[PDB]
Amino acid sequence: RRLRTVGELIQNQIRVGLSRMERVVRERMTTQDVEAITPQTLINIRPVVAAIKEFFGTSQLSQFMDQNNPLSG
Amino acid sequence: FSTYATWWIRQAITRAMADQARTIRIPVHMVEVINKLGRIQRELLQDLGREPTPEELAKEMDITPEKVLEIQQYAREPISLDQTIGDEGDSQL
DNA sequence: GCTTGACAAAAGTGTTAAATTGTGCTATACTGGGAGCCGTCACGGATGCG
């Protein structure tokens, strides 16, 4: 049994978001000219930020802090 | 034949999505405005770096900011009435 | 108490101009998806593969 820390949990969601971004990049890569094409045009950052926001606000692991007293936190 | 067929296939797919992708049906002439707004916002986010404000979008689209706000209100999607508020299979919305 | 009369103030139609919306079209060539899959755990009972 191993332990996924916060870093690894965030890394997994970053990986998923980047996979979706890469799929979008693949879709857009072969749709426009090959000369006047720049990373900005075919790079959509929405999926990664969406995944990051979803994990923090929806994941069961990301929890509302217990602030009854310092020991609880 | 493919060159002519692609136009019609894309048109039919997009029109069907516009007419059938939402529980509350929005006419095509409003879906076009919403898509334009989304594209402009996506373009602005890259170069501005921050979140574009309603007034800048309104100016870029040659419309009043109140119209932008109204479009954003129309963009809302109904939520499911069968959720899991409670963190367990005990209570729904 | 019970009427008549002269007037603003609202309830109703007519007709236009305007806003909204429903369809159609765009001609380089483009031709079979992608999410998979995570410790019960026991119990019967039906299914289907050989």
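We number chain A the same way Swiss-Prot does; the residues here are 367-439, in that order.
Heads up, header says this was done by electron microscopy, 3.1 Å.
Even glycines carry a Cβ here, placed using N, Cα and C.
As recorded in Swiss-Prot:
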{"type": "MUTAGEN", "residues": "A:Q429 to K or L", "note": "Rifampicin (Rif) resistant"}
{"type": "MUTAGEN", "residues": "A:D432 to V", "note": "Rifampicin (Rif) resistant"}
{"type": "MUTAGEN", "residues": "A:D432 to Y", "note": "Rifampicin (Rif) resistant; RbpA no longer rescues transcription in the presence of Rif. Decreased affinity for Rif, no change in affinity for RbpA"}
Cβ contacts of A:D432 (mutagenesis position) (under 8 Å, same chain, 6 or more positions away): A:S438, A:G439
Reduced DSSP assignment, A:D432 (mutagenesis position): coil
